[PDB]
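Trainee: Before anything else, here's the structure in question.
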Amino acid sequence: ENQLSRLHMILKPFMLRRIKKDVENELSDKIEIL
Amino acid sequence: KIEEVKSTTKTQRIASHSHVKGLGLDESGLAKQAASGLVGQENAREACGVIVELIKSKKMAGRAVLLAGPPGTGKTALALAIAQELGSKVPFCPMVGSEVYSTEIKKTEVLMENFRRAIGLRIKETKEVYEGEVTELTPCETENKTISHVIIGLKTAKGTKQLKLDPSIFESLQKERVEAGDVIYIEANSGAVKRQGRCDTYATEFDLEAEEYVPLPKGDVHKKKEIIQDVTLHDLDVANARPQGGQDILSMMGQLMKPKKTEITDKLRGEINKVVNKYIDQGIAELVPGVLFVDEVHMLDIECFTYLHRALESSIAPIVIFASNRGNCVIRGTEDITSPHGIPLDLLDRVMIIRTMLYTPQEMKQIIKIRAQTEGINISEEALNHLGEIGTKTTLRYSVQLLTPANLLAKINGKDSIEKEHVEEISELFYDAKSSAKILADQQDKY
Ligand SMILES: Nc1ncnc2c1ncn2[C@@H]1O[C@H](COP(=O)(O)OP(=O)(O)O)[C@@H](O)[C@H]1O
């Protein structure tokens, strides 16, 4: 936890994030196969 | 999310020796008690061990061994174990004694076909070839006029060349109906032409044509390659006796007529021997002298046995294995004469005899187990013991032969494995040689 939380707070003042739900209101999943 | 796979290709079929994988020796040459799918027979498996050293030594010509012992003792299985222990490279030629009785060539010569087939040869054939799309085809003529020389233009992904060629290659191209835009391959050692079809560059020039088109060949037009050929001396003996090779009317005709065998002259084998001794001395070749195995040898004619004297002494001849299953039998073709193993004493001095034992009940169980896990079937302990019980009364082969009939009854009433009641029921349907001979001798008035 601790080291990652500091590395996140280095990035977060100059990196954006979303998760695809801003468009997966309109779009369906990948059907993924092995 | 999803996982996918497929497989529905059928296995190789299971067969009466497919559990044999080798002699099952240790490094001292002793036999392991049960290994490589075999059991027992150590006094024979050790001896076969010395014979697979003998084959792999290459040194000897015409050494011969006779596997002798009752029916069901594994003599063919041990000869297959030798074949598996040599691997694919060394030729093992199987034969059955009654195969010598050809209707096309004398018995005495059918053996020489097998002797010459059991010597293998490996060759670096440095072929050279022309291939490409034919962009041009133009013949050239000489005085009384007729063809004399040929221009063929070939193209490939890596270039084009305007070749100058022999008029026999023009006759060969005309025979194959080759035209401009065809993709062809020419073997320059042999004059042989293969027309593949028109180049894919033309693939829609018609709405219908009989052709299947092909892609433009890669690399240069004229090239040589180091083909490795595995071949027997017999395959040199026969190809020179009725040649399909070359491009002339006579070879093209002789390929179509009925391919009768012919009694090959010793002088031709003299030429093949002189030829292959040059290929070995050039270092082009390797020789791989292998094995001829004659199962059921005991019904070769006294003609054949008396020929085998001269054959096994020849400084050319392959190593030989025989099998026999006969007592003090009368030798076929003699009517008067009785000898061990159905073999004349005159030949019996020339063979190292390997003696094959009968099985104990405790070896029957172990073969039957190894057989069941080869047939792909599961068996309970009292059921396997009942096949062993039957094997004491009847014979080894019969106790093996009851397995899959019982497995059908098992799954016909929904079970996963053979139980004793399935073996016990099967024994009521399928009689054996002994039990059938009883009812047949009782009812003998009616047959
Ligand atoms: N020692 C053995 N190890 C493994 N299988 C054997 C052995 N002896 C016999 N068998 C098997 O039992 C059967 C009888 O042996 P086989 O070689 O056919 O006898 P025969 O020499 O009389 O013709 C075959 O299925 C064979 O593979």
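Numbers in chain B come straight from Swiss-Prot, and the residues shown are 2-145, 152-454, in order.
The header says electron microscopy, 3.3 Å.
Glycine is no exception: its Cβ is also placed from the backbone N, Cα and C atoms.
Below are the features listed in Swiss-Prot for this protein:
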BINDING   B:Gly70, B:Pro71, B:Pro72, B:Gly73, B:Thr74, B:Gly75, B:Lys76, B:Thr77  ATP binding site
MUTAGEN   B:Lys76 to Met  No effect on interaction with NOPCHAP1
MUTAGEN   B:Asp302 to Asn  Abolishes ATPase activity; inhibition of MYC- and CTNNB1-mediated transformation
MUTAGEN   B:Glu303 to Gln  Reduces ATPase activity. Decreases interaction with NOPCHAP1. No effect on formation of RUVBL1-RUVBL2 heteromeric complex
Trainee: Cα-Cα, whole number of Å: B:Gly70 (ATP binding site) versus B:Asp302 (mutagenesis position)?
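Mentor: On Cα coordinates alone, these residues lie 13 Å apart.
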Trainee: Given a 10 Å Cβ-Cβ cut-off, pick out the one of the binding-site residues B:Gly70, B:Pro71, B:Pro72, B:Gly73 that has the most other Cβ atoms nearby.
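Mentor: Within the set of binding-site residues, the most crowded position is B:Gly70.
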Trainee: Can you list which of the recorded positions B:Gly75, B:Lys76, B:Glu303 have their Cβ under 6 Å from some atom of ligand 1?
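Mentor: If the test is a Cβ under 6 Å from any atom of ligand 1, the answer is B:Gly75, B:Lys76.
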Trainee: Using DSSP and three states only, what is B:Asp302 (mutagenesis position)?
Mentor: strand
Trainee: What are the non-local neighbours of B:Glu303 (mutagenesis position), defined as same-chain residues 6+ apart in sequence with CB under 8 A from its CB?
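Mentor: B:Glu303 (mutagenesis position) has long-range Cβ partners B:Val97, B:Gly98, B:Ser99, B:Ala330, B:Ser331, B:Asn332.
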Trainee: If you measure from the Cα of B:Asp302 (mutagenesis position), which of the binding-site residues B:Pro71, B:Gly75, B:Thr77 is the nearest?
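Mentor: Answer for the nearest of the binding-site residues: B:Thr77.
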Trainee: For B:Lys76 (mutagenesis position), which residues in the same chain are close in space, meaning a Cβ under 8 Å from its Cβ, but six or more apart along the sequence?
Mentor: B:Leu68, B:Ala69, B:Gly70, B:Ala330, B:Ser331, B:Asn332, B:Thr363
Trainee: Neighbour count, 10 Å Cβ-Cβ cut-off, for B:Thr77 (ATP binding site): what number do you get?
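Mentor: The Cβ of B:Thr77 (ATP binding site) has 18 Cβ neighbours within 10 Å.
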Trainee: Can you give me the residues near the recorded ATP site, meaning same chain, not B:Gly70, B:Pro71, B:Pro72, B:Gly73, B:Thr74, B:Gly75, B:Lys76, B:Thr77 themselves, Cβ no more than 8 Å from the center of the site's Cβ atoms?
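Mentor: Apart from the listed residues, the neighbours are B:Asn332, B:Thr363.
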Trainee: Including all protein chains displayed, how many Cβ atoms other than that of B:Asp302 (mutagenesis position) lie within 10 Å of its Cβ?
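Mentor: B:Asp302 (mutagenesis position): 20 neighbouring Cβ atoms within 10 Å.
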Trainee: Compile a sequence-ordered list of residues in the same chain as B:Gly75 (ATP binding site), six or more apart from it, whose Cβ lies below 8 A from its Cβ; state 'none' when nothing qualifies.
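Mentor: Correct list: B:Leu39, B:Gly41, B:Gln42, B:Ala45, B:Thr363.
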